[PDB]
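Step one of this worksheet: look at the structure below.
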Amino acid sequence: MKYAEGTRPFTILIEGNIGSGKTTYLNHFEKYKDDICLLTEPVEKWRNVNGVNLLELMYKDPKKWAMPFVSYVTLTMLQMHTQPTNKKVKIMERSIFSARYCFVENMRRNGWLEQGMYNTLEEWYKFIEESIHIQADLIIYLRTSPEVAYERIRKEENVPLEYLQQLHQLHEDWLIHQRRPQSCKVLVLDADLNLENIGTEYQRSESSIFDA
Amino acid sequence: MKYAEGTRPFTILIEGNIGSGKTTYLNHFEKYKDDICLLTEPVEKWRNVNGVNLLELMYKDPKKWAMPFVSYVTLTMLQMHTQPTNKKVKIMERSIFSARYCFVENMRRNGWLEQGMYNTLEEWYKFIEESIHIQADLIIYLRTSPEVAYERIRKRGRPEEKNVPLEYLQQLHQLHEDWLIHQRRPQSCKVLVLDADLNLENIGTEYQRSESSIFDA
Ligand SMILES: Cc1cc2cn([C@H]3C[C@H](O)[C@@H](CO)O3)c(=O)nc2[nH]1
Ligand SMILES: Cc1cc2cn([C@H]3C[C@H](O)[C@@H](CO)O3)c(=O)nc2[nH]1
C-alpha cells in the first residue's frame, strides 16, 4: 500500500508561472472554505526552516542553495498532498509535479543542479511516486504570456523576463504538450485577462443575495 | 497506513564504525542465504548514480557533495528497509538510523552541511518516519575503539577510506555511543553489543546447520 491512501478528496491543482494571478484565483474559493480544503503555496515555511530563510538564500546563491531549497519545497508540497480532510474537495496552489517538471528542470538547465544532484532528486521522485498516494483529479492552468507575467511581478522579489520565459516553456511542455507523465486532465484559463470576477455566475445558496 | 507495512520480517541492523569488521560479520550469515534476506551496504549504487560516482566526490569534496551523497545514501537504505521477502529474517548492513544519527550529524558538526541543509534533511527524516514502515527488531552494535578501527582501515587500503583521519573515526565512535549506548536518540529497538576490537571471523560457529556435511553418515 502507499502512505495516506485514505486522503482521496477531489483534488484540483492550480498551476501557473510566477505572476499568473494564482493568489487572486485561489482567494476567490475562500467563500467555500467550509466545504473545500484550500492550501496556498507555503512560502512562509520556505522563509522559516527552524530559523533559516531558504527562499532568500536561493535567489541570492542558487548554485549552492538549489538542492536544499527544492528538497524542502518538495517536502512542503508532499505535506499539502497527503494532508487529510473530511471535505470532499481539496484545491492546492502548485504541486510536487510543478516542483519536478518545472522548477527542478529549469534549475538543471541553468546549471544550479549538477548531474549528481539532479539524478538523486529524480531517484527520490521515483521513490515518492511508488510510496506516497498523491490524489490529482484536475489541473487548472493559469496560462500567461511571459511579458504579461513580468509586468505583474514588478508589483516583491530581481527576476528576469528570461527566467519567466524558461518557466513558461516548461509549463507548455508539461500541460499543453504531454512531454511529462500526465497524472490527470488540464483545463486552461487565459490568465492574461483579469480573473477578479471568474465563477461569479455561480453563487452560494447561503449568500444574503437569496435572503427574503 | 504507512508504505510497505507488509514487509515485516524479523529485521536485524548491523551498526559500527568504518573498520568495525561489519563485512566479515555479515559474510558469516551467507550460509543462511536460503532463510535470511541478507542486504550488504549498497556501496556499488553510491559508486554509479545513472553514471556519476557519488562516494568519490564526497571524500574528494565533502562540502559540495555532502547534501546529495547523504540524500541518495538515505534513499538506498530506505530501499533495503522496504524490500519485501518471503524469508522470516532480514539482516541489513547499517540503516537509515546510522545515516541520520551518525553520518548526517557528523557532516553538520564538520560544517559540510550548513544549518539550512541539516534542517531540510531532519524535516525529511520526520516525514519518512511518518510515511514509511521501517521494521527494526534488533541492532547488533560492532563496538570498537577508534584506534583499532583506524589500524583495520590502514591494513585494507580500500581506496576511498585510506585517507580517513583517526579524528573522523573518533567523531563517528562518539555518535554511535550517543545512539546505541547512551540512548540520546529516539530508540526503536534493543541493542546487543559485540567487542569488535576482537576478531569475529569465527563468531557463532558453535552453531552448525543440520544440513552441514559434518553431520553426514
Ligand atoms: C512547487 C514550487 C513552488 C515554487 C515557487 N518558487 C518561487 C517562485 C516565486 O517567486 C515564489 C512564490 O511562488 O516562489 C520556486 O522557485 N520553485 C517552486 N516550486
Ligand atoms: C548509512 C550510511 C552508510 C554510510 C557509509 N559511508 C562510507 C563509510 C565507509 O567509508 C564506506 C562503506 O562503509 O561508506 C558514509 O560516508 N555515510 C554512510 N551512511
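One-based numbering along the chain as shown.
Determination method: X-ray crystallography, 2.4 Å.
Cβ atoms are placed via backbone N, Cα and C, with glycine included.
As annotated by Swiss-Prot, active site, proton acceptor applies to A:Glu93, with the evidence given as sequence analysis. In the three-state DSSP assignment, the secondary structure recorded for A:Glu93 (active site, proton acceptor) is strand.
Under the heading ATP binding site, Swiss-Prot lists A:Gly16, A:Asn17, A:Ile18, A:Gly19, A:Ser20, A:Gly21, A:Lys22, A:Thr23, A:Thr24, citing similarity to another entry as support. DSSP assigns A:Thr24 (ATP binding site) to a helix in the three-state reduction. In the structure as shown, the Cβ atom of A:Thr24 (ATP binding site) sits within 10 Å of 15 other Cβ atoms.
Swiss-Prot documents A:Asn53 to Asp (Swiss-Prot position 64) as a published mutagenesis change and attaches the note Reduces enzyme activity towards dT and dC about 500-fold. Reduces enzyme activity towards dG about 3900-fold. Reduces enzyme activity towards dA about 900-fold. The C-beta environment of A:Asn53 (mutagenesis position), restricted to residues of the same chain at least 6 apart in sequence and closer than 8 Å, consists of A:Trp46, A:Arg47.
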Checklist entry - What other residues of this chain sit with their CB within 8 A of the center of the CB atoms of A:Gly16, A:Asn17, A:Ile18, A:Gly19, A:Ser20, A:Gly21, A:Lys22, A:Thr23, A:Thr24, the recorded ATP site? => result A:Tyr25, A:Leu142, A:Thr144, A:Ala149, A:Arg152, A:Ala191
Checklist entry - Across the 4-residue unmodelled segment, how far is the Cα of A:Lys155 from the Cα of A:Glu156, in Å? => result 6
Next on the checklist: If the criterion is a C-beta within less than 6 angstroms of any ligand 1 atom, which of the binding-site residues A:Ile18, A:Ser20, A:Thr24 pass it? List them in sequence order.
Outcome noted: A:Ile18
Checklist entry - In sequence order, which same-chain residues at least six apart have a C-beta under 8 angstroms from A:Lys22 (ATP binding site)? => result A:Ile14, A:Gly16, A:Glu41, A:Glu93, A:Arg94, A:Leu142
Checklist entry - Three-state secondary structure of A:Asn53 (mutagenesis position) from DSSP? => result coil
